[PDB]
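Undergrad: To start, I am sharing the structure in question, which I have written as structure tokens.
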Amino acid sequence: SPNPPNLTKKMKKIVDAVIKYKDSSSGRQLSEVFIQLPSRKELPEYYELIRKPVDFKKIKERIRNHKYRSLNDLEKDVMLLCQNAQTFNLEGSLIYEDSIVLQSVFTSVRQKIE
């Protein structure tokens, strides 16, 4: 059964803003390494440490298939993505800090769109 059309549209717009968000000093798009995880074959240690692997490709797929039934459902997977990054990457690392910023972008953009 389909989500209300406005909900799908809000989810895509929020995710798009998170993905295209750029660092205001370097101009670097923070989401780049988060779009698609390396395969299990490429990075076996990741899938041993991370119980629920998720990337933005998977999140976009789940929007398209209406698996998220609310912005809270979407938020859970985005927060899971960032938490996974914070688990696999060391605190103080660029990717670690990027995942923190991506968290805050989601929260801010959701509020603006809401």
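In order, the residues displayed for chain A correspond to 1452-1565 in Swiss-Prot numbering, which applies throughout.
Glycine residues also receive a Cβ, built from the backbone N, Cα and C atoms like all the rest.
Sequence annotations record features per position, and here Swiss-Prot assigns domain 'Bromo' to 1453-1564. Here Swiss-Prot notes a mutagenesis experiment, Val1484 to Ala, with the remark: No effect on binding to 'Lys-15'-acetylated histone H3. According to Swiss-Prot, the mutagenesis experiment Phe1539 to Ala carries this note: Abolishes binding to 'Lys-15'-acetylated histone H3. The mutagenesis experiment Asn1540 to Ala is recorded by Swiss-Prot, whose note states: Abolishes binding to 'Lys-15'-acetylated histone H3.
Set these features in their place in the structure for me.
TA: Residue counts of the domain 'Bromo' (1453-1564) by helix, strand and coil are 72 helix, 2 strand, 38 coil (DSSP-based).
Around the Cβ of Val1484 (mutagenesis position), a 10 Å sphere holds 16 further Cβ atoms from the protein chains shown.
Listed in sequence order, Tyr1497, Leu1500, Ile1501 are the same-chain residues at least 6 apart in sequence whose CB falls under 8 Å from the CB of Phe1539 (mutagenesis position).
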Undergrad: Whole-number answer please: how many Å between the C-alpha atoms of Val1484 (mutagenesis position) and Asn1540 (mutagenesis position)?
TA: 12
